[PDB]
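Asker: Below: one structure in C-alpha cells.
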Protein chains: 2
Amino acid sequence: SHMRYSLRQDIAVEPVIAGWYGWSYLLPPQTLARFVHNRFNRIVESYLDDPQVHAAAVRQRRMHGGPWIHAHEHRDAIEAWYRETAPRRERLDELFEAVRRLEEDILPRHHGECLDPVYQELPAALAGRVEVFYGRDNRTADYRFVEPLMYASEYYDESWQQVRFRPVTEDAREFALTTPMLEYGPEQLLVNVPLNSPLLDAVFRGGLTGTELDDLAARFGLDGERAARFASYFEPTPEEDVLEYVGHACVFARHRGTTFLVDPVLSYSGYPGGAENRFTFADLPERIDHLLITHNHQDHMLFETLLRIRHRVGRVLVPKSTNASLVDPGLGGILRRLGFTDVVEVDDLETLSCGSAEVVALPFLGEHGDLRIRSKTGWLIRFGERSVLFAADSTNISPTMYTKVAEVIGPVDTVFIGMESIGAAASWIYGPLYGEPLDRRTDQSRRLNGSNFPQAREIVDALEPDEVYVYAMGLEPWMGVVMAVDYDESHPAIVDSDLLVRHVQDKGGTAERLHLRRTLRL
Amino acid sequence: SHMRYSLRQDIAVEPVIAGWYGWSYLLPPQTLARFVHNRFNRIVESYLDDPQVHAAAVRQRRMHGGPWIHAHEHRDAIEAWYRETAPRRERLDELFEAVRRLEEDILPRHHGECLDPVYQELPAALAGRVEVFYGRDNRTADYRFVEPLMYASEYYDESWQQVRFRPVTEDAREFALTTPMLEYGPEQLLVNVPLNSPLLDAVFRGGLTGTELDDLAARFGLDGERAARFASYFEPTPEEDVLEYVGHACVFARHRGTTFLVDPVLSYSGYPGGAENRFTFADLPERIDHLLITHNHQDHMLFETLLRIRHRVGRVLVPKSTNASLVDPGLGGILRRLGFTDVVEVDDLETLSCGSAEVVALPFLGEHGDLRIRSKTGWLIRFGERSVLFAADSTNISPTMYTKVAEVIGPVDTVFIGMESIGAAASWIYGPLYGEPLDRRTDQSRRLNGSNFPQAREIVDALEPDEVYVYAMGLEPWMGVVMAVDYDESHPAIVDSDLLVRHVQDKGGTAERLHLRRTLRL
Ligand SMILES: [Fe+3]
Ligand SMILES: [Fe+3]
Ligand SMILES: [Fe+3]
Ligand SMILES: [Fe+3]
Ligand SMILES: [K+]
Ligand SMILES: [K+]
Ligand SMILES: [K+]
Ligand SMILES: [K+]
Ligand SMILES: [O]
Ligand SMILES: [O]
C-alpha cells in the first residue's frame, strides 16, 4: 500500500578505514599499521607543513597518484581530524613497534637452534598471535601472523570504519587513495558503521517505506538534518546466455540461468552527460551466483563496488594463500571481514562446479613485484562446451608454463588478457609493507607489469583461442579512483596490444582491445 | 543366488611407492627425489656393502627405527630389485639435480633485482613448474613448486606404485619404513597398481562372486598361481551416539547418524592371540561421513589404513597450506592423488558444518622442528551442545595462544591431547629434505615434541574441560609399522602424563591416559 524507496543510482557509498579510502590492505591490522606509519601519517604531516605543495601537485594531472591530499583547501578540518584520531594512531603504533621488534631485534638473534625461547619474549601485542619458524636454509628465522587472532585483537577496530555518501555527477573519478575521507561538502554524508554491517545491506537492498528509512537512519545514529540528507539519497523504487565486458577487467556472464561476475568494478547512472550504454549497478541481475576475483590488486576488487553488491552475491571464489604475511594477507579472511559469508579459495588447477559451469584456477605468475604473494589466479570457466579464460594482469614470464597448463586443461575458446605492460613500481603499492627500503635503482627494477606483446603472443599460441580480448587497461574514467588514467597510442602498452590483435587476426581469429562496454556471444 | 566374497580381515594390503612403504612424502615427486637420493639409495648401498651390519642392528629392538633393512636375509632379490629400478632412479635424479641447481647455482646470484631472468635459465625438469620470488628481506630469492604441474610431469609416475598383500598373524608390527617392499615369502603378493586405483576399491568393498574375483585378478594382470593366491585372500562375505577411542590418536564418533573418524589408524582381526576388544576395520560403519586429519605425520595419516577405508569416506578435512615446498607439500593434493575426491582444507578458526556437528580448526604450533610447515591443525567438534577438542601432538610453546583462542571459540567440554614430550630429532623425519645438514649439535636441539606436563596443564587451564584424555603415545603394538614402541614408566612422557591426570583430578575433573580401545559418552 505504502510507497517504497531505494538508493539512488547516482549516490556513491565510499568505504573508509581509519580515515582513508578503503581497500584490502587497510583491513588487517598489522598491514594497516604499516600503511598508517609508513605512508598515511607522512602524507598528513607533509600536507600540514605546506598545503601549497600538495595544492600545486594536485593542479597537474600527471602528478595524480602521488602522495598528495586532493582536498587541500580544507586544512582546518583535516588538522582537527588528525588531532582527534591521534589515540587511534598511538594504539596502532604499538602493533607497528611490536612487529619491528620481532623482525629486527628478536628473530635475527637465532641461527638454527630451537625457536621456543622466542615465544617467551614476544611483545604483548603479538603474544599468542604469531608462529615463528626457519626458512629453507634452517638458520634464518621468519614468522607469520595467526590471522584470526589478529582480527580478534584490540588492533582490529570496526569503530574506525565509516562510509561516505555523495552524489556522482560524471563518469570520471578523482584519485582517492591519498586524501582523508572527510565530509568536505554538504552534499556529503560520513557515517560511522562497520563495512560488514547488515545496515548497509538494508541500504543497498532498499524497497523501504519512508518510516523504515527513518528507522534505518536512527540505527545509523543519525538525527536532524543529517537524517534528512540521508533520506534524500533515496528515491521511489522503480533469462538466457550473455557475455558482457563491463569495464577494466570486470566481466559479467549468464549461463543456463547461473550468473557470474569477475573482477567487479561498476559505474553509476542517473546523472546527465555520461557515456551511453555503460553497464552500471542498475544493470545487475537480482542474484550474482558466483563472484570471482583473480587477485588482490585495487583495480580488481574494489571495496566500493563489493559492498554495493554484497547483498546480491552467492559465493565468492578467490585464490588460495596461507602466507599470512604483511605482503600477502589472507584474501578469504579479508572478504569475510567485509561480510561475505560464503568464500571459497581455489588452488592451482583445482576445479569447482558453479551452476552448469565448471571453474578452474590457473596459475598466475608475475605482476607482483617478485614478492611472495600467493593470492593470485586466472580463472577458466567452462560454460558447456565453450571455455573462457580470464587472465587479468597475469604474465608469461615463465616460458612453457602455459604449454604445460594446456596439456592439463585442454583447449580454450576465448581469452581475456591484460596488457598493462609498463606499470607502477612495486614499491608504490607495497613499499610501506617493507621492513626497510631497497636501494633506489634496484627498487626501480621491481614493477607491476602485465604481459607485453611477445608474452601475450606466446600465451595465445599456447592456448589456441579463436577470440582474444585485451582488457584491464585502466581506460574507463571511473577507474581514476584508484589509478592514473591517461591514454595515447604512444604508450608502449597500446602499441603492444595492437601488435597482438594483429597477430591473432593474421592467424585467423578474432581480437580486439575492449574499451567501453561490449556484448559478446559466449 | 551365487556366493559372494570379501577381503579377509587378517590380510593387510601394504602401500608401496618406488619400492618403499608408502607415506605422504613419497607421493610428490620433488619430495620423493629427495628421499630416494638422500636416504633410500644410501640404505640400499650400505646394506649391499655389508648385510651383517644391518642384520646385527635389526637383532636389537632399541636400534629399530634406524636406517636398517629388516629383510636382511634377501640380498639377492634386493640387489636384483635395486639393479632393475636403476632407470627410475636416473630419471628421478634429473629432478633432484634440477632443484639443487635452482637452489645452489641460480637463486643465490640475485640480490633484489627483478627475477624474470631466472625463468629463462631454469633446468628443463623445472621449466614451467616453479615460481620464484623474494623473501621478506626483498633480496634473498626463494621458490615454490607449482604442485599440479609437478604431478603432471614425467617425474610423478604411477607405474612405480604397488600394493603388497600379506597375512597378519599378530597385533605387533615390525618397523617398515626402511626395508624394500618385496615379495619376501609365498604368503605375500606384490601387485603393480596405482594407489588411487578403483581396482583397490573393488578389492576393499568386496561382495564379489568367484568369477568376479577372477575378472578383478585379470584386471590386476594376475594369472596362474599368483591369481590363485589373490583369490585366497578372500572369504565368504559375512544407530545413535558414540565416542570411541580406537588407538594412538585415532578417534571414532557418531552423532545423530553422522559418522566421524579422526587421525585414522586401525588394526586387523581374524587371527588368534591378539588383544580383546580392539576396534578394527571390521568394526567400521558403512560410511565415514567426515574424515579429519590433524597433520602430516606418519602416525596420523597412515596410507595403509586410508586406502582400506577410502571407499567408505565422504569428505576429508585437513589443514590448509599453500607453502608448496619440499618440507611442506600440499596435503589436499596428496590426498587427491590417493583418490580421495572430496577434500576440504580449513584455515585457523574457520568453521564448517558437518552433519549436525560444526567443526572448527584450531591453531596447532610446534612439534614440526621449527620448519615452515603450515599443514597442521587441531580440530574442535561441536556435537550439539557438547564440544570435543582433538589436539593431536600440538604443543603450548606459545604462551597465551590458548587464552586468545578460548576467547573466540568459547568453552570446551572434552580435550584429547598428546604428550609425546620427548620425540625424534626433526632430521630423522625431515633431514633428506634439507639442502644441507645443520651442524650436529644444533640439529639435535630441533625435535618433534608434543606437550610436556606444564604445557599440557596450561592448555587445560585455558580451556576448562571436564574430561581430559592423553593420547597419541605410540603404545599400541600395531604402531610399530611407523615408530619405535617401547614403554616403561621411567619415560618422562609417562611421568608427565601422570602429573597431568593428577592435575585435572585435583581440579575436580576426569582424566586418563587412554591405552587400548575405550568407549566414552560424548
Ligand atoms: Fe594486478
Ligand atoms: Fe590490474
Ligand atoms: Fe606429529
Ligand atoms: Fe604423532
Ligand atoms: K577486534
Ligand atoms: K560444463
Ligand atoms: K605424471
Ligand atoms: K552443533
Ligand atoms: O592489478
Ligand atoms: O606426529
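Counting begins at 1 with the first residue displayed.
Placement of Cβ uses the backbone N, Cα and C atoms for every residue, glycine included.
Pulled from Swiss-Prot, these are the listed features:
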type	residues	note
BINDING	B:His295, B:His297, B:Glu367, B:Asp393	Fe cation 1 binding site
BINDING	B:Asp299, B:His300, B:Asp393	Fe cation 2 binding site
MUTAGEN	B:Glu367 to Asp (Swiss-Prot position 377)	Unable to generate the hydroxylated product
MUTAGEN	B:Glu420 to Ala (Swiss-Prot position 430)	Decrease in activity. Interacts strongly with the diiron cluster
Asker: If I take the alpha carbons of B:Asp299 (Fe cation 2 binding site) and B:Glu420 (mutagenesis position), what is the distance between them in whole Å?
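Answerer: About 12 Å separates the two Cα atoms.
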Asker: Under 8 Å between C-beta atoms and at least six apart in sequence, can you list the same-chain neighbours of B:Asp393 (Fe cation 1 binding site), or say none if there are none?
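Answerer: B:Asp393 (Fe cation 1 binding site) has long-range Cβ partners B:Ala249, B:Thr294, B:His295, B:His297, B:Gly366, B:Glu367, B:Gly418, B:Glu420, B:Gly423, B:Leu448, B:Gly450, B:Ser451, B:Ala472.
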Asker: Excluding B:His295, B:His297, B:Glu367, B:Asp393 themselves, which residues in that chain have a Cβ inside 8 Å of the centre of the Cβ atoms defining the Fe cation 1 site?
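Answerer: In sequence order, the nearby non-listed residues are B:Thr294, B:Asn296, B:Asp299, B:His300, B:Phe364, B:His368, B:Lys376, B:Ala392, B:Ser394, B:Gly418, B:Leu448, B:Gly450.
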Asker: Need one number: the Cα separation in whole Å between B:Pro238 and B:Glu239 across the 12 missing residues.
Answerer: 20
Asker: Counting only residues 6+ apart in the same chain, whose Cβ is under 8 Å from the Cβ of B:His300 (Fe cation 2 binding site)?
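Answerer: B:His300 (Fe cation 2 binding site) has long-range Cβ partners B:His248, B:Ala249, B:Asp263, B:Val265, B:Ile293, B:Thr294, B:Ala392, B:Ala472.
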Asker: Which chain neighbours of the Fe cation 2 site, leaving out B:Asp299, B:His300, B:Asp393, have a Cβ atom within 8 Å of the mean position of the site's Cβ atoms?
Answerer: B:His248, B:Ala249, B:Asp263, B:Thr294, B:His295, B:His297, B:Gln298, B:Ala392, B:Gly418, B:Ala472
Asker: Helix, strand or coil: which one is B:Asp299 (Fe cation 2 binding site) in, per DSSP?
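Answerer: Once the DSSP labels are grouped into three classes, B:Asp299 (Fe cation 2 binding site) ends up as coil.
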Asker: Taking a cut-off of under 6 Å between Cβ and any atom of ligand 4, tell me which of the recorded positions B:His297, B:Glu367, B:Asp393 pass.
Answerer: B:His297, B:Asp393
